[PDB]
There are 2 protein chains.
Amino acid sequence: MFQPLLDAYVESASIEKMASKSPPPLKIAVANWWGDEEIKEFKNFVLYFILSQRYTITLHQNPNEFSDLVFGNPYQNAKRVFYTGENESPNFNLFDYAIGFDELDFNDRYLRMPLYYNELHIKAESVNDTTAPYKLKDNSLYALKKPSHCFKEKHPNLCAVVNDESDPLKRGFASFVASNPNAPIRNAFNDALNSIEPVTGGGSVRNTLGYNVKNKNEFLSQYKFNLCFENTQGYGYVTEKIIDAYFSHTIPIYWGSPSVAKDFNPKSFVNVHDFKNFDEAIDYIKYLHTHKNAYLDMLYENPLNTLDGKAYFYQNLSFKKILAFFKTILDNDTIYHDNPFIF
Amino acid sequence: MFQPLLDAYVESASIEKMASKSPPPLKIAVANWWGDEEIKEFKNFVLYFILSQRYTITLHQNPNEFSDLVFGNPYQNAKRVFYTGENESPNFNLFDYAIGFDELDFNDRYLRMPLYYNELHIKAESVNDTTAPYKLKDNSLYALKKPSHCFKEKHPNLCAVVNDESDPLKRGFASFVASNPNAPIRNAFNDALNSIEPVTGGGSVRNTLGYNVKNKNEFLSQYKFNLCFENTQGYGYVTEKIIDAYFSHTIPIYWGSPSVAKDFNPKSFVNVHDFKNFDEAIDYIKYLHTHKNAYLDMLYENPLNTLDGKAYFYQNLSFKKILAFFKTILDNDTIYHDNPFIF
Ligand SMILES: C[C@H]1O[C@@H](OP(=O)(O)OP(=O)(O)OC[C@@H]2O[C@@H](n3cnc4c(=O)[nH]c(N)nc43)[C@@H](O)[C@H]2O)[C@@H](O)[C@@H](O)[C@H]1O
Ligand SMILES: C[C@H]1O[C@@H](OP(=O)(O)OP(=O)(O)OC[C@@H]2O[C@@H](n3cnc4c(=O)[nH]c(N)nc43)[C@@H](O)[C@H]2O)[C@@H](O)[C@@H](O)[C@H]1O
């Protein structure tokens, strides 16, 4: 159920504005190779957005300045914050701090931030609309920016099956929107799942349709199931793929993170680790399409777990908690990473 | 200049008003194993649109009904029309007529329709906006509909340089929006063009950003070149790819059709055929790309050719030619496809 999954991130975005518009400044360095179309990504994905409210920012494509937010992986003796999207371990001998998906900890030295807070953020960059279903909090961080109308034309069916101007069981079985081959679990599972009911591909891999899809979310809304396999297996490797399936009034058939039920509710989606073998991963669904009174619940289930009434994110993923990492970052200036003293 | 390419196609779609609101009916057959999101294409590719003004249509996913025009790419002793998009030769033994890409004559049994007639179709239909750069002639087939208002928010970098609000020296070298691997042509010349100066990808194959962009008209305008190669080679096989670089005020670096010059102007895109090899290709581009006076007149250039002043389609491809292509169909009763009799 996406409506709480959006209303929840909004409360995790609950912060206080600043005293004056003398916002404490900041200097940022990145990997050498990133570009304006990837630096607009740097300013558009969720991280710069939270530095956009507390601190003041000016970016640097020159290592000819000494700075505080040094990202990337292209420098030796500086103040360097990690930040990934791919499955990459953290190495605190070259860097200082880390933003990963490891269900880890290193005191004030690691900040697990899965890239499912970027599509969650980013899913709120489209709902600031007059022709949108999912609701923001009034005069919140996202409602403070001017509204638009690019939503009724893009999504006419995703705008439908959610608001109950249409049915969810009068749609199709499974859809496949993977485009990368190096993922043997992601690919193969199209085999088995298909020999029981057709599966629709939309990438370069197992492409069933006939056309390559431009809007990935209008796609799944015409389906009753989405397949959310990551490219590689990783405890915490839960990305935006699950989100683009929750957002689409469909069911994610998830596999990749052997520790996923912490992140989101194991009852609202199909978790493929929750099985002893693979043919049970196919059994779970064949009970749900057929006996609809059981397809409702999972479909009508909250992505998030609950707390004596209240619904939450795992490990208190919030706008604030991230700051109790960066504030401590700015703060202690111990050069943990090996002081580069070549012989 | 996309305006003339926007002026040409539109008046090819000029037909008088309906002299009688009793549009001649017509029942049509299709294939079987597609669905909702796939059969809507038989209404949405370049036939039903033209006819939903002229003939009255009722498609059939039900084989127990009567039809004259049998399309698809999947009954066998009736009147059948061959219609392809892929690479697959004429087949006069299975279907009766042909509606394809080759340069063949079989009297009324061949009509060469390259695929770009369906992107000129849509590229006139995705620009039916109030906030678009390409202004349509008033009160034509598209201007009859209600103008939208979602182009300048989705395409700000496309609307601009056509409204003349940008520098063309200030866009990246080459873009590459292709996601098929088995095409060394579109996988080596890339590296050949790329292992020189960066080429930017926008799919799964030879990617650059680390994401597949859903907006394919805005990506090419943040660059100077598009790599309008084909997967393989074919006479008369012109696709839709060539249009979308023509559409986006960028340059196609083209390969695929050794007769595209018959379709379009060869002094307006970069043609790898008109060279002895690939290594001759880079010399001419380090001119246009770097000798602006060649990137303009080629950007000021009509995609189509001209005929002592005015432009044309190859083989006079128009509505009537296709309209009066089907009249003959409803004319000759002669069974042509291989009469299947078993003894
Ligand atoms: C089978 C392959 O699976 C892959 O990994 P994984 O199974 O985790 O899937 P993922 O790579 O994590 O999927 C990323 C996709 O990115 C999002 N997105 C945003 N805009 C667009 C858009 O405009 N077009 C498309 N197509 N996608 C968009 C979502 O759509 C999401 O679905 C390969 O990396 C390989 O592992 C390979 O096996
Ligand atoms: C390198 C690979 O080349 C391919 O062939 P070819 O080099 O002819 O390119 P083509 O396959 O003919 O390109 C089709 C693309 O379809 C259009 N389109 C419409 N909406 C979208 C959209 O939303 N996302 C994307 N990505 N594309 C969209 C254009 O974007 C166009 O560019 C493979 O078939 C292989 O040959 C392989 O080698």
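The residue numbers of chain B are those assigned by Swiss-Prot, with the residues present covering 1-74, 84-352 sequentially.
Per the header of the entry, the method used was X-ray crystallography, 3.2 Å.
In case you wondered, yes, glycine gets a Cβ from its N, Cα and C as well.
Feature annotations, courtesy of Swiss-Prot:
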- B:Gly94, B:186-189, B:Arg195, B:222-225, B:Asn240, B:246-250: substrate binding site (BINDING)
- B:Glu95 to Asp: Loss of alpha-(1,3)-fucosyltransferase catalytic activity (MUTAGEN)
- B:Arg195 to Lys: Loss of 97% alpha-(1,3)-fucosyltransferase catalytic activity with a 6-fold decrease in affinity for GDP-fucose and a 14-fold increase in affinity for LacNAc (MUTAGEN)
- B:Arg195 to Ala: Loss of alpha-(1,3)-fucosyltransferase catalytic activity (MUTAGEN)
- B:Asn240 to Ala: Loss of 90% alpha-(1,3)-fucosyltransferase catalytic activity with an 18-fold increase in affinity for LacNAc (MUTAGEN)
- B:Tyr246 to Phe: Loss of 95% alpha-(1,3)-fucosyltransferase catalytic activity (MUTAGEN)
- B:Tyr246 to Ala: Loss of 80% alpha-(1,3)-fucosyltransferase catalytic activity (MUTAGEN)
- B:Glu249 to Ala, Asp or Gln: Loss of alpha-(1,3)-fucosyltransferase catalytic activity (MUTAGEN)
- B:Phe350 to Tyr or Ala: No effect on alpha-(1,3)-fucosyltransferase activity (MUTAGEN)
- B:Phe352 to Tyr: No effect on alpha-(1,3)-fucosyltransferase activity (MUTAGEN)
- B:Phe352 to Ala: 75 percent reduction in alpha-(1,3)-fucosyltransferase activity (MUTAGEN)
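Features as recorded by Swiss-Prot, highlighted on the structure.
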{"residue": "B:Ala187", "record": "substrate binding site", "Cβ contacts under 8 Å, 6 or more apart": "B:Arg195, B:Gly210, B:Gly212, B:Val214, B:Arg215, B:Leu236, B:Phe238, B:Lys250"}
{"residue": "B:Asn189", "record": "substrate binding site", "Cβ contacts under 8 Å, 6 or more apart": "B:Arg195, B:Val214, B:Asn240"}
{"residue": "B:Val222", "record": "substrate binding site", "Cβ contacts under 8 Å, 6 or more apart": "B:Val186, B:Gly211, B:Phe228"}
{"residue": "B:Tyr246", "record": "mutagenesis position", "Cβ contacts under 8 Å, 6 or more apart": "B:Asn96, B:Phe110, B:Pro123, B:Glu239, B:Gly265, B:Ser266"}
{"residue": "B:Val247", "record": "substrate binding site", "Cβ contacts under 8 Å, 6 or more apart": "B:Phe110, B:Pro123, B:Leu124, B:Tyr125, B:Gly265, B:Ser266, B:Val269, B:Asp272, B:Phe273"}
{"residue": "B:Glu249", "record": "mutagenesis position", "Cβ contacts under 8 Å, 6 or more apart": "B:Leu124, B:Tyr125, B:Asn127, B:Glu128"}
{"residue": "B:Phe350", "record": "mutagenesis position", "Cβ contacts under 8 Å, 6 or more apart": "none"}
{"residue": "B:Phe352", "record": "mutagenesis position", "Cβ contacts under 8 Å, 6 or more apart": "none"}
Could you list, ordered by sequence, which of these recorded positions: B:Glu95, B:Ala187, B:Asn189, B:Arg195, B:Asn240, B:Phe350, have a Cβ under 6 Å from ligand 2?
B:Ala187, B:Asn189, B:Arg195, B:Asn240
What is the Cα to Cα distance in Å between B:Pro74 and B:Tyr84, where a stretch of 9 residues has no coordinates?
12
Those mutagenesis positions, B:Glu95, B:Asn240, B:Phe350: which ones have a Cβ sitting under 6 Å from ligand 1?
none
Give me the Cα-Cα distance between B:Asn224 (substrate binding site) and B:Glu95 (mutagenesis position), rounded to a whole Å.
24
Counting only residues 6+ away in sequence within the same chain, which have a CB under 8 Å from the CB of B:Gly94 (substrate binding site)?
B:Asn73, B:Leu124
Ten-angstrom check, please: count other Cβ atoms within 10 Å of the Cβ of B:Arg195 (mutagenesis position), all chains counted.
24
Proximity to chain A among recorded positions B:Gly94, B:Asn189, B:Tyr246, B:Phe352, where any Cβ pair is under 8 Å:
B:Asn189
Under 8 Å by Cβ from B:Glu95 (mutagenesis position), counting only residues of that chain that are 6 or more apart:
B:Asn73
Other C-beta atoms that fall within 10 angstroms of the C-beta of B:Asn240 (mutagenesis position):
19
Counting across all protein chains present, how many other Cβ atoms fall within 10 Å of the Cβ of B:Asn224 (substrate binding site)?
13
